[PDB]
Amino acid sequence: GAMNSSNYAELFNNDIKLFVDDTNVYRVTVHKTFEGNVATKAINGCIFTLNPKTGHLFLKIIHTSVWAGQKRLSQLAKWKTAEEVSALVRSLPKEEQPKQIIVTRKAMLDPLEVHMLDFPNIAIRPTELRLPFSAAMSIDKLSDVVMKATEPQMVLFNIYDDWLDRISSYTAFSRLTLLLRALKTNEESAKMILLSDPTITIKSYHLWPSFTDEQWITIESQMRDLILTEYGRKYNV
Amino acid sequence: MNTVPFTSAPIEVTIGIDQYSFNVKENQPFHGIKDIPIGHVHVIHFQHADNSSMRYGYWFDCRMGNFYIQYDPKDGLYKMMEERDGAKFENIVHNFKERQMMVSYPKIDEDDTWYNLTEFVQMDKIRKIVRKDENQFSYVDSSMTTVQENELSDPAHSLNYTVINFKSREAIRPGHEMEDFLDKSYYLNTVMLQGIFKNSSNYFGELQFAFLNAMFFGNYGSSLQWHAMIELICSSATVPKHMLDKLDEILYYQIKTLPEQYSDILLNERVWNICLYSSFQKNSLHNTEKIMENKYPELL
């Protein structure tokens, strides 16, 4: 059924599964018109399809052109996600298609489910986790390719860089989500922490600095400290 | 006017005929129901005084033969049977009338209620949903499950209602995924009406029969079937105006007839708020809407 802290370590077993985060598919700015009415201007967006076990991310860039002359665009965004997720599965060889797709937002259940009718043995599941995938556009290199695109485009990444060479998927996925949680709650500080030291660099084929084991620990502790500070500020605790 | 005689009444039982019902005491001299209007389907049904569980009953139409009821002590229930000997039947019916042991189908003459609840219900269709073709009449009870309910065990005893499922291949044309799922007109009009039912009267007949089985036997899957057939229409942007008008009459008399105390299990909160207030057809059910608001405002 739904995914919560009870059945958490399932993410890392050997059943292929994908997460689908749709929060950044439809992205607008809100501005005032000459007549003083409000209007929206859409910018390029993306679907955040992620295999928590391997790091493989299927960044499906959504070009503003797809909204042209359409109504109820937020409702449509959900169906475009499910249409793109479905064509991604179909594009993959059978032994690579996922056995479960977990949507980060229950509103995706019905559009995915309908688009996956060709795949009755693929379980579409909601989650009760509060995952921070929306902060994915705080990753400079993912925001950069989204914003530069001039057409629909799929860009493949490993979101764990080379971490798995030294840590488990479990640990990778917790480092990922700590980082993204920190990027969500206070982007400016989070990014300060990651980059202060100019002597720790991002390999051209990587998303995050090439921290050593010892440096990741210091980073992880700073990120934790950031997130606990921001909570106290939010709630006056 | 037709007659359904009873051989005896060995056990205390509440007897229903259509929307009317009578208490009958153990081995009270009761020998049947007279003056039943020819021209419509009818359902005679039963609830034993000892076992308020399992309401059961038989759909029938008098034009199709001479039917009577006989208690069966091995099986413990009132069984409908057919007398093929015409003379021997009129002989029994005449003598019980002379002895006046039969209640009279108590129809007020202003009342179209039973006509309106059964307008499109035809016995030939009833016998395809309840397949048991050695009998002209059709047995249903509380616990019978439907074909859809069996998919998600004994098919001899199944209610073979038409399977409706909004998230199926049937209902969703490839490439119109979003369109067909927010606007079911395709499913309703081409797949179901033109495809399977052939015409709206057969659709409405199934819907009405599902409703009566829910109401007279609290058959849970029949209740699910009615709601499904209502939902499909209310969720279709494009419906023949004559269907919308007849539906509005149909539901009105169903809402009207329903026991006030059962509105908690027989009426699905979500389907009805969607039909009356969210769907394409929100503004098309003026009689149903008005009657639902004044009688069951709480459900809404």
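The chain as shown is numbered from 1 upward.
When the header is checked for method, it gives X-ray crystallography, 1.9 Å.
Using the three backbone atoms N, Cα and C, a Cβ is placed for every residue, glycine included.
Straight from Swiss-Prot, the features:
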MUTAGEN   A:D21 to N (Swiss-Prot position 1853)  Reduced growth at 30 degrees Celsius. Strongly reduced growth at 16 degrees Celsius
MUTAGEN   A:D22 to N (Swiss-Prot position 1854)  Reduced growth at 30 degrees Celsius. Strongly reduced growth at 16 degrees Celsius
MUTAGEN   A:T23 to A (Swiss-Prot position 1855)  Reduced growth at 30 degrees Celsius. Strongly reduced growth at 16 degrees Celsius
MUTAGEN   A:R105 to K (Swiss-Prot position 1937)  Severely impaired growth. Reduced growth at 30 degrees Celsius. Strongly reduced growth at 16 degrees Celsius
> When you measure from the Cβ of A:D21 (mutagenesis position), how many other Cβ atoms are you left with inside 10 Å?
Replying inline: 23
> Which whole-number value in Å describes the distance between the Cα atoms of A:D21 (mutagenesis position) and A:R105 (mutagenesis position)?
Replying inline: 7
>> Please report the Cα separation of A:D22 (mutagenesis position) and A:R105 (mutagenesis position) in Å, rounded to an integer.
In response: 7
>> Quick check for the class: what is the C-alpha distance, in angstrom and rounded, between A:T23 (mutagenesis position) and A:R105 (mutagenesis position)?
In response: 8
>> Out of A:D22, A:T23, A:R105, which of these mutagenesis positions shows the lowest number of other CB atoms within 10 Å of its CB?
In response: A:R105
> In which DSSP state, out of helix, strand and coil, do we find A:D21 (mutagenesis position)?
Replying inline: strand
